[PDB]
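> Would you mind keeping the following structure in view while I ask a few things?
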Amino acid sequence: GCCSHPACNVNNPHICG
């Protein structure tokens, strides 16, 4: 998964973070 990474939560903030 990508939503389990702080950096991936930056580019995907409200959808993935």
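Including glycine, each Cβ sits where the backbone N, Cα and C put it.
Reproduced below are the annotations present in Swiss-Prot:
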| type | residues | note |
| --- | --- | --- |
| MUTAGEN | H5 to R | Important decrease in ability to inhibit alpha-7 nAChRs |
| MUTAGEN | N9 to H | Moderate decrease in ability to inhibit alpha-7 nAChRs |
| MUTAGEN | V10 to K | Very important decrease in ability to inhibit alpha-7 nAChRs, and moderate decrease in ability to inhibit alpha-3-beta-4 nAChRs |
| MUTAGEN | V10 to E | Very important decrease in ability to inhibit alpha-7 nAChRs, and moderate decrease in ability to inhibit alpha-3-beta-4 nAChRs |
| MUTAGEN | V10 to L | 10-fold increase in ability to inhibit alpha-7 nAChRs, and slight decrease in ability to inhibit alpha-3-beta-4 nAChRs |
| MUTAGEN | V10 to Q | Moderate decrease in ability to inhibit alpha-7 nAChRs |
| MUTAGEN | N11 to D | Important decrease in ability to inhibit alpha-7 nAChRs |
> Taking the Cβ of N9 (mutagenesis position) as reference, which residues of that chain separated by at least 6 in sequence fall under 8 Å from it?
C3, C16, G17
> In whole Å, how far does the CA atom of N11 (mutagenesis position) lie from that of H5 (mutagenesis position)?
11
> According to DSSP, does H5 (mutagenesis position) fall in a helix, a strand, or coil?
coil
